[PDB]
Amino acid sequence: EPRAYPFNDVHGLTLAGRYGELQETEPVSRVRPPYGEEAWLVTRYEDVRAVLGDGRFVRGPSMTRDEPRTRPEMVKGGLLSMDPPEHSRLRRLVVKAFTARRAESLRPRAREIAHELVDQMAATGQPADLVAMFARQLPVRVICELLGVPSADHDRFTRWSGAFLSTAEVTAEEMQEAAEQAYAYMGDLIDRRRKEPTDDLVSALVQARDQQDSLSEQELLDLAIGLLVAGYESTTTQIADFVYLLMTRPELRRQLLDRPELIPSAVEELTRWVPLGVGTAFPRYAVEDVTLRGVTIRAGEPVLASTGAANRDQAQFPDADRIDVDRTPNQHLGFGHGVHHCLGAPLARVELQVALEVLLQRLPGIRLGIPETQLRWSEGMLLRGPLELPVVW
Ligand code: HEM
(Lines of atoms letter the chains of each structure in order from A and count residues from 1; the text may use other names and numbers.)
(Lines give C-alpha, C1' and ligand atoms only; values in the text may rest on other atoms or scores of the structure.)
Protein backbone atom coordinates (compact mmCIF):
# COMPACT_ATOMS: atom_id res chain seq x y z
CA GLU A 1 0.00 0.00 0.00
CA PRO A 2 3.06 2.20 -0.02
CA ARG A 3 4.30 2.70 -3.57
CA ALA A 4 7.66 1.44 -4.75
CA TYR A 5 9.90 4.47 -4.91
CA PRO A 6 11.65 6.23 -6.69
CA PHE A 7 9.18 6.93 -9.44
CA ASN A 8 11.59 8.69 -11.85
CA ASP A 9 13.25 6.62 -14.54
CA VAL A 10 17.02 7.30 -14.36
CA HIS A 11 17.44 7.08 -18.14
CA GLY A 12 16.37 10.67 -18.84
CA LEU A 13 15.01 13.75 -17.09
CA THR A 14 11.30 13.03 -17.46
CA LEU A 15 9.35 13.75 -14.28
CA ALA A 16 7.38 10.55 -13.44
CA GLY A 17 3.66 11.04 -14.10
CA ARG A 18 3.01 9.51 -10.69
CA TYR A 19 4.05 12.79 -8.95
CA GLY A 20 1.28 14.79 -10.62
CA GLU A 21 -1.21 12.05 -9.86
CA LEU A 22 -0.27 12.24 -6.14
CA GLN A 23 -0.30 16.08 -6.14
CA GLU A 24 -3.94 15.63 -7.12
CA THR A 25 -5.31 12.67 -5.16
CA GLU A 26 -2.70 11.89 -2.42
CA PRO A 27 -0.35 14.79 -1.68
CA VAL A 28 0.93 13.02 1.48
CA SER A 29 1.53 9.40 0.60
CA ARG A 30 3.57 6.33 1.66
CA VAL A 31 6.56 5.12 -0.26
CA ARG A 32 8.87 2.09 0.05
CA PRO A 33 12.42 2.90 -1.04
CA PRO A 34 15.01 0.33 -2.18
CA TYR A 35 16.90 0.68 1.15
CA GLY A 36 15.94 2.18 4.46
CA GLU A 37 12.56 2.84 6.09
CA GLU A 38 9.17 3.45 4.44
CA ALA A 39 8.42 7.18 4.52
CA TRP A 40 5.86 9.84 3.73
CA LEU A 41 6.25 11.49 0.41
CA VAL A 42 5.07 15.07 0.13
CA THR A 43 4.62 16.51 -3.35
CA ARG A 44 2.73 19.81 -3.51
CA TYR A 45 4.84 23.00 -3.68
CA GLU A 46 3.05 24.47 -0.71
CA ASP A 47 3.58 21.40 1.52
CA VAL A 48 7.13 20.77 0.39
CA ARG A 49 8.05 24.39 1.17
CA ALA A 50 6.14 24.13 4.49
CA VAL A 51 8.02 21.01 5.61
CA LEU A 52 11.46 22.41 4.67
CA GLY A 53 10.65 25.62 6.60
CA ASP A 54 9.01 24.11 9.67
CA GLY A 55 10.68 23.83 13.13
CA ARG A 56 9.11 20.44 13.81
CA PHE A 57 10.97 18.69 10.98
CA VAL A 58 14.54 17.93 11.76
CA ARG A 59 17.61 16.20 10.24
CA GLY A 60 19.60 15.20 13.40
CA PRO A 61 17.91 11.76 13.63
CA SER A 62 19.51 11.08 10.21
CA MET A 63 22.61 10.00 12.19
CA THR A 64 20.82 7.20 14.05
CA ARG A 65 18.14 6.15 11.51
CA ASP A 66 17.98 3.85 8.44
CA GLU A 67 17.18 6.59 5.92
CA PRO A 68 14.96 5.97 2.88
CA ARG A 69 17.38 5.98 -0.06
CA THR A 70 18.48 4.31 -3.34
CA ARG A 71 21.95 2.98 -2.50
CA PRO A 72 23.12 0.52 0.18
CA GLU A 73 25.68 2.84 1.84
CA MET A 74 24.67 5.89 3.86
CA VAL A 75 26.71 9.02 3.50
CA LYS A 76 26.12 10.69 6.92
CA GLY A 77 27.36 13.94 8.57
CA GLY A 78 27.92 17.54 7.40
CA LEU A 79 25.69 20.57 7.77
CA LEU A 80 22.74 18.63 6.31
CA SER A 81 22.67 16.22 9.20
CA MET A 82 22.58 18.92 11.91
CA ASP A 83 19.78 20.92 13.53
CA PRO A 84 19.73 24.38 15.22
CA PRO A 85 21.52 25.46 17.42
CA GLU A 86 24.59 23.41 16.38
CA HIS A 87 23.74 23.81 12.71
CA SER A 88 23.08 27.58 13.20
CA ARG A 89 26.51 28.14 14.74
CA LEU A 90 28.44 26.41 11.91
CA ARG A 91 26.43 27.89 9.14
CA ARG A 92 26.82 31.43 10.67
CA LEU A 93 30.64 31.13 10.57
CA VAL A 94 30.66 29.62 7.05
CA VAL A 95 28.43 32.31 5.44
CA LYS A 96 30.44 35.08 7.07
CA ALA A 97 33.31 33.90 4.82
CA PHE A 98 31.47 32.27 1.81
CA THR A 99 29.51 35.39 0.83
CA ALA A 100 27.51 36.04 -2.36
CA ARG A 101 30.02 38.81 -3.17
CA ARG A 102 32.80 36.13 -3.00
CA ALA A 103 30.81 33.95 -5.38
CA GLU A 104 30.40 36.83 -7.85
CA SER A 105 34.12 37.69 -7.65
CA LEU A 106 34.84 34.22 -9.08
CA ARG A 107 32.85 34.76 -12.32
CA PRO A 108 36.03 36.00 -14.22
CA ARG A 109 38.21 33.00 -13.12
CA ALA A 110 35.25 30.64 -13.82
CA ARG A 111 34.95 32.01 -17.38
CA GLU A 112 38.71 31.65 -17.86
CA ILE A 113 38.61 28.02 -16.71
CA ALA A 114 35.58 27.36 -18.97
CA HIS A 115 37.47 28.75 -22.03
CA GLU A 116 40.54 26.61 -21.13
CA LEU A 117 38.27 23.57 -21.04
CA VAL A 118 36.75 24.37 -24.42
CA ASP A 119 40.34 24.80 -25.76
CA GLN A 120 41.11 21.23 -24.71
CA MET A 121 37.89 20.03 -26.32
CA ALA A 122 38.66 21.76 -29.71
CA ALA A 123 42.29 20.42 -29.50
CA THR A 124 41.02 16.80 -29.63
CA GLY A 125 38.38 17.34 -32.30
CA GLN A 126 34.72 16.49 -32.79
CA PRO A 127 33.05 14.60 -31.25
CA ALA A 128 34.29 15.55 -27.82
CA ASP A 129 32.87 14.29 -24.55
CA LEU A 130 31.32 17.32 -22.91
CA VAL A 131 30.82 15.42 -19.64
CA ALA A 132 34.39 14.19 -19.20
CA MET A 133 36.02 17.29 -20.73
CA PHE A 134 33.87 20.16 -19.36
CA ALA A 135 31.06 19.27 -16.86
CA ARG A 136 33.25 17.08 -14.70
CA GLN A 137 36.08 19.61 -14.83
CA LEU A 138 34.68 23.07 -14.34
CA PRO A 139 32.98 22.72 -10.88
CA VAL A 140 35.91 21.06 -9.09
CA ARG A 141 38.44 23.58 -10.50
CA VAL A 142 36.17 26.52 -9.46
CA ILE A 143 36.04 25.03 -5.94
CA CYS A 144 39.84 24.90 -6.14
CA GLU A 145 39.91 28.72 -6.87
CA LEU A 146 37.26 29.36 -4.16
CA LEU A 147 39.18 27.52 -1.38
CA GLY A 148 42.60 28.76 -2.43
CA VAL A 149 44.25 25.70 -3.90
CA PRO A 150 47.33 26.97 -5.82
CA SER A 151 47.04 26.60 -9.53
CA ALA A 152 49.87 23.97 -9.66
CA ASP A 153 47.71 21.63 -7.55
CA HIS A 154 44.45 21.86 -9.45
CA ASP A 155 45.19 18.75 -11.54
CA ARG A 156 45.89 16.38 -8.62
CA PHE A 157 43.11 17.83 -6.49
CA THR A 158 40.78 17.27 -9.44
CA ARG A 159 42.08 13.73 -9.81
CA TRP A 160 41.48 12.92 -6.10
CA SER A 161 38.02 14.57 -6.30
CA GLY A 162 36.70 12.40 -9.11
CA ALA A 163 36.97 9.39 -6.84
CA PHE A 164 34.03 10.90 -4.93
CA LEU A 165 31.62 11.10 -7.80
CA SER A 166 28.81 8.52 -7.45
CA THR A 167 29.51 7.53 -11.10
CA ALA A 168 33.15 6.68 -10.42
CA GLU A 169 34.29 3.11 -11.14
CA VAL A 170 36.77 2.74 -8.35
CA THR A 171 37.09 0.26 -5.56
CA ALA A 172 36.47 1.41 -2.00
CA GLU A 173 40.22 1.32 -1.13
CA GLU A 174 40.94 3.51 -4.19
CA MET A 175 38.25 6.04 -3.06
CA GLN A 176 39.69 5.77 0.47
CA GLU A 177 43.21 6.69 -0.69
CA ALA A 178 41.81 9.63 -2.72
CA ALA A 179 39.96 10.75 0.41
CA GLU A 180 42.99 10.55 2.73
CA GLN A 181 45.08 12.54 0.16
CA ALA A 182 42.35 15.24 -0.12
CA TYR A 183 42.09 15.44 3.69
CA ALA A 184 45.88 15.63 4.27
CA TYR A 185 46.28 18.22 1.50
CA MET A 186 43.35 20.30 2.84
CA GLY A 187 44.62 20.16 6.46
CA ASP A 188 48.06 21.41 5.32
CA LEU A 189 46.52 24.31 3.26
CA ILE A 190 44.42 25.25 6.26
CA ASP A 191 47.57 25.39 8.46
CA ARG A 192 49.47 27.53 5.85
CA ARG A 193 46.58 29.98 5.70
CA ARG A 194 46.35 30.25 9.47
CA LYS A 195 49.93 31.45 9.79
CA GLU A 196 49.95 33.25 6.42
CA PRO A 197 46.38 34.36 5.32
CA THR A 198 45.43 35.37 1.75
CA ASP A 199 42.14 36.44 0.19
CA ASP A 200 40.79 32.86 -0.40
CA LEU A 201 37.87 31.10 1.32
CA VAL A 202 40.14 28.94 3.52
CA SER A 203 41.85 32.06 4.90
CA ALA A 204 38.48 33.77 5.54
CA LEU A 205 37.12 30.66 7.24
CA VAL A 206 40.19 30.46 9.44
CA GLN A 207 39.50 34.03 10.51
CA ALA A 208 35.66 33.93 10.82
CA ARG A 209 34.55 35.05 14.31
CA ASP A 210 31.03 35.06 15.70
CA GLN A 211 30.88 36.86 19.02
CA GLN A 212 34.23 35.29 20.04
CA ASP A 213 33.39 31.82 18.60
CA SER A 214 35.60 30.46 15.73
CA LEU A 215 35.84 27.24 13.64
CA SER A 216 37.92 24.45 15.22
CA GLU A 217 40.69 22.71 13.32
CA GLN A 218 38.43 19.71 12.66
CA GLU A 219 35.47 21.97 11.77
CA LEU A 220 37.56 23.80 9.16
CA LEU A 221 38.71 20.58 7.69
CA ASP A 222 35.23 18.91 7.51
CA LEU A 223 33.58 22.08 6.19
CA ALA A 224 36.19 22.52 3.44
CA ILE A 225 35.85 18.89 2.27
CA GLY A 226 32.05 19.19 2.79
CA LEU A 227 31.87 22.18 0.38
CA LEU A 228 33.83 20.15 -2.19
CA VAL A 229 31.50 17.20 -2.13
CA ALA A 230 28.29 19.36 -1.90
CA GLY A 231 29.55 21.52 -4.75
CA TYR A 232 31.04 19.13 -7.22
CA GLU A 233 28.77 16.37 -8.51
CA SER A 234 25.61 18.49 -8.20
CA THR A 235 26.97 21.33 -10.39
CA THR A 236 28.64 18.84 -12.75
CA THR A 237 25.42 16.98 -13.35
CA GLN A 238 23.33 20.08 -13.72
CA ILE A 239 25.77 21.55 -16.30
CA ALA A 240 25.48 18.33 -18.29
CA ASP A 241 21.71 18.30 -18.07
CA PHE A 242 21.28 22.00 -19.09
CA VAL A 243 23.55 21.54 -22.14
CA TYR A 244 21.70 18.34 -23.05
CA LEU A 245 18.48 20.35 -22.95
CA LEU A 246 20.07 23.19 -24.95
CA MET A 247 21.31 20.74 -27.61
CA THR A 248 18.00 18.92 -27.92
CA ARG A 249 15.57 21.87 -27.72
CA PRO A 250 16.53 24.26 -30.58
CA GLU A 251 14.13 26.96 -29.41
CA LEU A 252 15.99 27.10 -26.11
CA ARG A 253 19.37 27.41 -27.77
CA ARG A 254 18.06 30.01 -30.23
CA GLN A 255 16.62 32.10 -27.44
CA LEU A 256 19.90 32.26 -25.56
CA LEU A 257 22.06 32.89 -28.66
CA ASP A 258 19.71 35.77 -29.59
CA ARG A 259 19.45 37.18 -26.09
CA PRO A 260 22.45 36.10 -23.91
CA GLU A 261 21.23 38.42 -21.13
CA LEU A 262 18.42 35.87 -20.56
CA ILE A 263 21.00 33.32 -19.30
CA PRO A 264 20.59 34.10 -15.58
CA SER A 265 16.84 33.79 -15.92
CA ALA A 266 17.20 30.53 -17.97
CA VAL A 267 19.44 29.10 -15.26
CA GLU A 268 16.64 29.65 -12.75
CA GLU A 269 14.02 28.18 -15.07
CA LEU A 270 16.15 25.09 -15.81
CA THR A 271 16.93 24.62 -12.11
CA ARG A 272 13.20 24.68 -11.51
CA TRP A 273 12.31 22.39 -14.38
CA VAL A 274 14.96 19.69 -14.19
CA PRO A 275 13.99 17.04 -11.56
CA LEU A 276 17.67 16.48 -10.95
CA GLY A 277 17.34 13.91 -8.10
CA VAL A 278 16.46 10.29 -8.80
CA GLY A 279 14.23 10.49 -5.72
CA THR A 280 14.34 13.01 -2.94
CA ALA A 281 17.23 12.70 -0.49
CA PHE A 282 17.53 13.95 3.13
CA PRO A 283 14.27 12.86 4.71
CA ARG A 284 13.11 15.12 7.53
CA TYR A 285 11.91 13.58 10.82
CA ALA A 286 8.85 14.72 12.70
CA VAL A 287 9.70 15.80 16.29
CA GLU A 288 6.01 15.62 17.23
CA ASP A 289 2.77 14.59 15.48
CA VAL A 290 1.94 17.07 12.70
CA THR A 291 -1.21 16.98 10.53
CA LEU A 292 -0.69 17.80 6.86
CA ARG A 293 -3.54 17.51 4.32
CA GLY A 294 -5.51 15.77 6.98
CA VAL A 295 -2.92 12.94 7.45
CA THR A 296 -1.16 12.74 10.76
CA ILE A 297 2.58 12.32 10.54
CA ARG A 298 3.63 10.75 13.84
CA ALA A 299 6.53 11.81 15.93
CA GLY A 300 9.63 10.02 14.65
CA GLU A 301 8.44 9.30 11.03
CA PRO A 302 10.58 10.24 7.97
CA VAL A 303 9.18 12.63 5.36
CA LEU A 304 10.58 13.04 1.84
CA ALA A 305 9.82 16.57 0.64
CA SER A 306 10.20 16.35 -3.15
CA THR A 307 11.52 19.61 -4.60
CA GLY A 308 11.51 17.88 -8.07
CA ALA A 309 7.75 17.54 -7.87
CA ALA A 310 7.20 20.82 -6.01
CA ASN A 311 8.97 22.63 -8.85
CA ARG A 312 6.60 21.23 -11.43
CA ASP A 313 3.40 21.77 -9.39
CA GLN A 314 0.72 23.31 -11.70
CA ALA A 315 -0.82 25.11 -8.68
CA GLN A 316 2.37 27.16 -8.20
CA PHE A 317 3.81 27.50 -11.73
CA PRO A 318 1.48 28.31 -14.67
CA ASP A 319 2.00 25.69 -17.34
CA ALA A 320 4.60 23.99 -15.11
CA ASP A 321 5.90 21.51 -17.77
CA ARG A 322 6.75 24.33 -20.16
CA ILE A 323 10.35 25.60 -20.04
CA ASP A 324 9.96 29.38 -20.26
CA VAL A 325 13.33 31.13 -19.95
CA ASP A 326 11.72 34.47 -18.94
CA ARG A 327 9.47 32.85 -16.31
CA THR A 328 8.50 35.40 -13.61
CA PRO A 329 7.91 34.90 -10.79
CA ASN A 330 10.04 31.77 -10.31
CA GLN A 331 10.17 30.98 -6.59
CA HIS A 332 11.51 27.47 -7.19
CA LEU A 333 12.91 25.09 -4.54
CA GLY A 334 15.85 23.83 -6.68
CA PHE A 335 18.28 25.07 -4.11
CA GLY A 336 16.09 23.96 -1.21
CA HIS A 337 14.35 26.10 1.47
CA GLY A 338 14.62 26.94 5.18
CA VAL A 339 17.81 26.76 7.28
CA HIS A 340 19.48 24.18 4.98
CA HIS A 341 18.91 26.18 1.79
CA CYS A 342 21.90 25.44 -0.51
CA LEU A 343 24.75 27.52 0.83
CA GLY A 344 26.62 27.43 -2.44
CA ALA A 345 23.69 28.55 -4.57
CA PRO A 346 25.23 31.95 -5.42
CA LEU A 347 28.35 30.16 -6.68
CA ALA A 348 26.28 27.42 -8.35
CA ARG A 349 24.39 30.15 -10.28
CA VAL A 350 27.62 31.84 -11.32
CA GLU A 351 28.94 28.47 -12.63
CA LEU A 352 25.83 27.50 -14.49
CA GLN A 353 25.52 31.00 -16.03
CA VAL A 354 29.23 30.88 -17.12
CA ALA A 355 29.01 27.33 -18.54
CA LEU A 356 26.06 28.37 -20.72
CA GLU A 357 27.65 31.74 -21.66
CA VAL A 358 31.02 30.29 -22.60
CA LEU A 359 29.72 27.22 -24.48
CA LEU A 360 27.16 29.31 -26.36
CA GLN A 361 29.71 31.89 -27.32
CA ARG A 362 32.54 29.48 -28.22
CA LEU A 363 30.34 26.74 -29.80
CA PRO A 364 27.04 28.26 -30.91
CA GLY A 365 26.28 25.15 -32.96
CA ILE A 366 27.13 22.58 -30.26
CA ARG A 367 24.89 19.47 -30.67
CA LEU A 368 24.85 15.74 -30.00
CA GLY A 369 27.35 13.74 -32.03
CA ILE A 370 25.12 10.65 -31.69
CA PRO A 371 21.34 10.25 -31.82
CA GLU A 372 19.39 11.09 -28.54
CA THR A 373 18.17 7.50 -28.17
CA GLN A 374 21.76 6.21 -27.93
CA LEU A 375 22.87 8.35 -24.98
CA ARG A 376 24.10 6.45 -21.91
CA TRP A 377 22.55 7.73 -18.64
CA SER A 378 24.14 7.53 -15.22
CA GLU A 379 22.92 4.75 -13.00
CA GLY A 380 24.62 6.06 -9.87
CA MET A 381 21.06 6.36 -8.47
CA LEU A 382 21.59 9.76 -6.72
CA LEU A 383 21.32 12.33 -9.54
CA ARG A 384 20.08 11.97 -13.10
CA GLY A 385 22.43 12.85 -15.94
CA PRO A 386 24.17 11.49 -19.01
CA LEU A 387 27.35 9.50 -18.47
CA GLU A 388 28.85 10.89 -21.69
CA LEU A 389 27.81 13.67 -24.04
CA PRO A 390 29.67 13.36 -27.29
CA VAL A 391 29.27 16.70 -29.00
CA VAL A 392 29.88 18.22 -32.41
CA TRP A 393 29.92 21.88 -33.31
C1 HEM B 1 23.48 23.15 -9.42
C2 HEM B 1 24.22 22.87 -8.35
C3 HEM B 1 23.60 22.71 -6.95
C4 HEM B 1 22.37 22.31 -6.65
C5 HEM B 1 21.21 21.94 -7.64
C6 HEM B 1 22.29 22.31 -5.19
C7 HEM B 1 21.19 21.98 -4.45
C8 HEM B 1 21.18 21.97 -3.07
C9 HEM B 1 19.99 21.73 -2.27
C10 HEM B 1 18.54 21.39 -2.80
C11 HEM B 1 20.33 21.80 -0.98
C12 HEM B 1 19.32 21.57 0.17
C13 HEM B 1 19.27 20.08 0.51
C14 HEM B 1 18.16 19.75 1.53
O15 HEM B 1 17.78 20.62 2.34
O16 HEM B 1 17.67 18.60 1.60
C17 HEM B 1 21.75 22.09 -0.90
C18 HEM B 1 22.44 22.25 0.27
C19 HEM B 1 23.80 22.51 0.37
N20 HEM B 1 24.65 22.85 -0.68
FE21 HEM B 1 24.02 22.81 -2.68
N22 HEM B 1 23.49 22.69 -4.64
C23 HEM B 1 24.33 22.96 -5.70
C24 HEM B 1 25.62 23.43 -5.62
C25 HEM B 1 26.35 23.64 -4.47
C26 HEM B 1 27.68 24.22 -4.41
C27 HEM B 1 28.42 24.71 -5.69
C28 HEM B 1 28.07 24.20 -3.08
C29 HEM B 1 29.34 24.67 -2.29
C30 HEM B 1 30.27 25.48 -2.86
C31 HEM B 1 26.98 23.64 -2.32
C32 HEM B 1 27.03 23.48 -0.96
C33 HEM B 1 25.93 23.08 -0.20
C34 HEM B 1 25.96 22.84 1.22
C35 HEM B 1 27.21 22.93 2.13
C36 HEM B 1 24.54 22.47 1.59
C37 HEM B 1 24.00 22.09 2.97
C38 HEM B 1 23.45 23.37 3.65
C39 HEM B 1 23.00 23.17 5.08
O40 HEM B 1 22.64 22.02 5.52
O41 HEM B 1 23.01 24.23 5.80
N42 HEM B 1 25.95 23.31 -3.18
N43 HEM B 1 22.24 22.24 -2.20
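Here chain A follows Swiss-Prot for its numbers: 5-397, in order, are the residues you see.
Structure method, as recorded: X-ray crystallography, 2.1 Å.
Cβ atoms are placed via backbone N, Cα and C, with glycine included.
Swiss-Prot lists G81 with the feature substrate binding site, giving experimental evidence as the kind of evidence. Marked as heme binding site by Swiss-Prot on the basis of experimental evidence: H91, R95, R288, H344, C346. Annotation of the mutagenesis experiment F286 to A or V in Swiss-Prot: Decrease in catalytic activity.
Known features from Swiss-Prot, placed on the structure.
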| residue | record | Cβ contacts under 8 Å, 6 or more apart |
| --- | --- | --- |
| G81 | substrate binding site | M67, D226 |
| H91 | heme binding site | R63, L83, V343, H344 |
| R95 | heme binding site | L83, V343, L347 |
| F286 | mutagenesis position | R63, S66, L84, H344 |
| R288 | heme binding site | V55, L56, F61, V62, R63, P306, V307, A309 |
| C346 | heme binding site | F339, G340, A352 |
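A simple way to gauge crowding: the CB of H344 (heme binding site) has 18 other CB atoms within 10 angstroms, across all the protein chains here. Ligand 1 lies within reach of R95, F286 from the recorded positions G81, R95, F286, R288, judged by a C-beta closer than 6 angstroms to any of its atoms.
Mapped onto three states, the DSSP output places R288 (heme binding site) in strand. Binding residues for heme (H91, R95, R288, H344, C346) extend across at most 19 Å, taking the greatest CA-CA distance.
In the three-state DSSP assignment, the secondary structure recorded for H91 (heme binding site) is helix.
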